[PDB]
Amino acid sequence: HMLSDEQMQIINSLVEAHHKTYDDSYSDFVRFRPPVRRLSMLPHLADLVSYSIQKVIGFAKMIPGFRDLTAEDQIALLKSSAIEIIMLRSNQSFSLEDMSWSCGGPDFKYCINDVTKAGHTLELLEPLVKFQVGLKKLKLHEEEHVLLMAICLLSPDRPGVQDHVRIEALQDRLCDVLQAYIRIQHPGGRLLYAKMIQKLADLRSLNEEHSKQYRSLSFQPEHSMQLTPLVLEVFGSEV
Amino acid sequence: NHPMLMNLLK
Ligand SMILES: C=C1/C(=C\C=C2/CCC[C@]3(C)[C@@H]([C@H](C)CC(=O)O)CC[C@@H]23)C[C@@H](O)C[C@@H]1O
């Protein structure tokens, strides 16, 4: 029927957080190693991924209650979900006209052939694009896109997490917010929330295929030396 | 441990 004060505040800082960690002009991309079209795009794309990981953390540090989880749970959540939040947040640069991420002119317009030259096979990129297409096609609001990312970050079923009772509770409070938001403030879409939860299941499958290609890549020194320290730490198997 | 992840988390 209505949104509560606590729930309006959960929405406000989530939207603000995303605004503090997402630049719709992509003006920092000039500071990355330049794109080159055997894996000539890996330097740039590792730098892009490493940048975004930093972004995903600053966002995560502002999700209500994340800060209060023990350090090991904050780490466990960010380690398993980071790539999924990157796929989710990447949707803002994806374009249906060109079927690509358009972060700039010809340099920063990333297509499937490009991400191939960063070491990823069709078996991951073919679902990723279809996920991007269907996610764009839901025409989410700022408030829903940002709830979706926080709901993804707070999944209790990640390897490593220890206090899955409390993480469960934080994620259900956000699912309450999203469901209330969609009903009160989203004219259409009675089935939209069920569709958004489906998108989470898709990202789990994306997460698994990525992990395999990344494990294979990270284990090859000629390629792992083109990665960044942060990428190797967040996507790597340490504890 | 995770020195870089730790540092980014204030
Ligand atoms: C990640 C982002 C952007 C693009 C994301 C892109 C376009 C390039 C290829 C990526 C990284 C995919 C690769 C295969 C995953 C990986 O490197 O292991 C995942 C999302 C894809 C640009 C802008 O939207 C900022 C956002 O923060």
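Here chain B follows Swiss-Prot, giving residues 641-650 in order.
Cβ coordinates are placed from backbone N, Cα and C, and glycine is handled just like the others.
Under the DSSP three-state reduction, B:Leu645 (mutagenesis position) is assigned to helix. Among the mutagenesis experiments that Swiss-Prot reports, B:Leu645 to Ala is described with the note: Impairs interaction with ESR2; when associated with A-604; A-607 and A-648.
Around B:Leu648 (mutagenesis position), there are no C-beta neighbours below 8 angstroms that are at least 6 residues distant in the chain. Here Swiss-Prot describes B:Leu648 to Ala as a published mutagenesis experiment; the accompanying note says: Impairs interaction with ESR2; when associated with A-604; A-607 and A-645.
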